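Trainee: Dropping the structure in here first, questions after.
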Amino acid sequence: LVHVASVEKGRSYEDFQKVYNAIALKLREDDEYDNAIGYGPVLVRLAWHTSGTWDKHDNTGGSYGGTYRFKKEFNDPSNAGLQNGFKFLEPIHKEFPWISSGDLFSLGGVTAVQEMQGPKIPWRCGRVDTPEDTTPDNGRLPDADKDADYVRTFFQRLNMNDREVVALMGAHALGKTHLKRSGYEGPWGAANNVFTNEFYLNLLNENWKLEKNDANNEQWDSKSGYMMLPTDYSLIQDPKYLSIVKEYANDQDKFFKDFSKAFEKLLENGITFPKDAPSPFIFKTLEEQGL
Ligand code: HEM
Ligand SMILES: N=NC(=O)c1ccncc1
């Protein structure tokens, strides 16, 4: 399948900065959600899950089609809880009905990362809604109960290498696991709505114990009240992953730069950009705009 980016008619940087701003202002306003974590983490996860269905072999799934809007995909057991991100974006889509669903889901993630003090993530427009029959089947998102070999192999389908995998997983600085959603419970760290390299520092510095949670699933727990999924913990069990974890734990700027590249790549997988497509946009934060 070939998916060619097509700019929403007549729209330019200024139009998308307005959409960014509306998302960012609502992120500020709706501050009570999930015990005052806010919608930042769930928006990042939404961007990731809507992109992470991609299969490099046949170009099925991916961010282009905005297919999460269809029942098969929004009811994916892997997507439990993402309805909160979708509901958040509903009034944004109402105000800006011209933006494609794929553009909105991916921009939601970019906006959340930046507003939570993360790196700038260049973002390109032009994803185009595709019909219901293009919705990828359930089961393309990764299991949490597996090891490093599983993680490495899984991410090859998304054309991600070891460095890209470890960088992307640092998004687990954000939010938490929710028992009723995924069968895991707890945050990965303390500053749940600030984008930092805390995931790597916690992996290396906390004293982890392999325990069973109330859903009868194993997770690694620390006395600080943090947790790690088996797949997170695998990043320090595998010697190749471990080196990269140590790298990011010791260099905030390097982690920011690598995450930005990997996250843009994730959000752009499957999309053909014409030679005369606009350059990627780098949106100003509300803080940068004095808003
Ligand atoms: C091996 C790969 C991964 C696995 C197995 C995994 C698994 C999970 C699970 C089980 C949850 C908890 C869901 C819940 O109960 O609310 C979660 C949350 C989350 N994931 Fe991951 N994930 C992976 C990779 C990623 C990537 C690549 C990103 C983005 C770059 C990401 C971003 C997030 C965020 C921000 C949350 C918190 C959501 C919230 O607080 O509502 N994850 N993940
Ligand atoms: N990315 N994978 C997930 O979010 C997930 C993993 C395991 N169980 C539910 C959801």
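Residue numbering in chain A adheres to Swiss-Prot, whereby the residues present occupy positions 71-361 in order.
Technique stated in the header: X-ray crystallography, 1.7 Å.
Placement of Cβ uses the backbone N, Cα and C atoms for every residue, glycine included.
Summarising the annotation, Swiss-Prot assigns active site, proton acceptor to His119. The active site, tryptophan radical intermediate annotation in Swiss-Prot covers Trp258 and rests on experimental evidence. The heme b binding site feature in Swiss-Prot is assigned to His242. Among the mutagenesis results in Swiss-Prot, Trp258 to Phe has the note: Substantially diminished activity. The residue drawn here is the original one. Among the natural variants in Swiss-Prot is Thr120 to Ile, noted as: In allele 2. Under its natural variant annotations, Swiss-Prot gives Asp219 to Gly the following note: In allele 2.
Context for these features, please: burial, neighbours, distances.
Mentor: Long-range Cβ contacts of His119 (active site, proton acceptor) within its own chain (separation 6+, distance under 8 Å): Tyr138, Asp146, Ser148, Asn149, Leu152, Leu211.
Residues within less than 8 Å, Cβ to Cβ, of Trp258 (mutagenesis position) and separated from it by at least 6 positions along the same chain comprise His242, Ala243, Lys246, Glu268, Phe269, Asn272, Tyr296, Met297, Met298, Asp302. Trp258 (mutagenesis position) falls outside any helix or strand according to DSSP and counts as coil.
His242 (heme b binding site) falls within a helix when secondary structure is assigned with DSSP.
Annotation note: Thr120 (variant position) sits in a helical segment as assigned by DSSP. Listed in sequence order, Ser133, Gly136, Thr137, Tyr138, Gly172, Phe175, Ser176 are the same-chain residues six or more apart from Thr120 (variant position) with CB atoms under 8 A from its CB.
Secondary structure at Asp219 (variant position), taken from DSSP and collapsed to helix, strand or coil, is helix. Sequence-distant neighbours of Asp219 (variant position) (same chain, 6+ residues apart, CB-CB distance under 8 A): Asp308.
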Trainee: Within 10 Å of the Cβ of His242 (heme b binding site), how many other Cβ atoms can you find? Include all protein chains, please.
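Mentor: Excluding its own Cβ, the number within 10 Å is 26.
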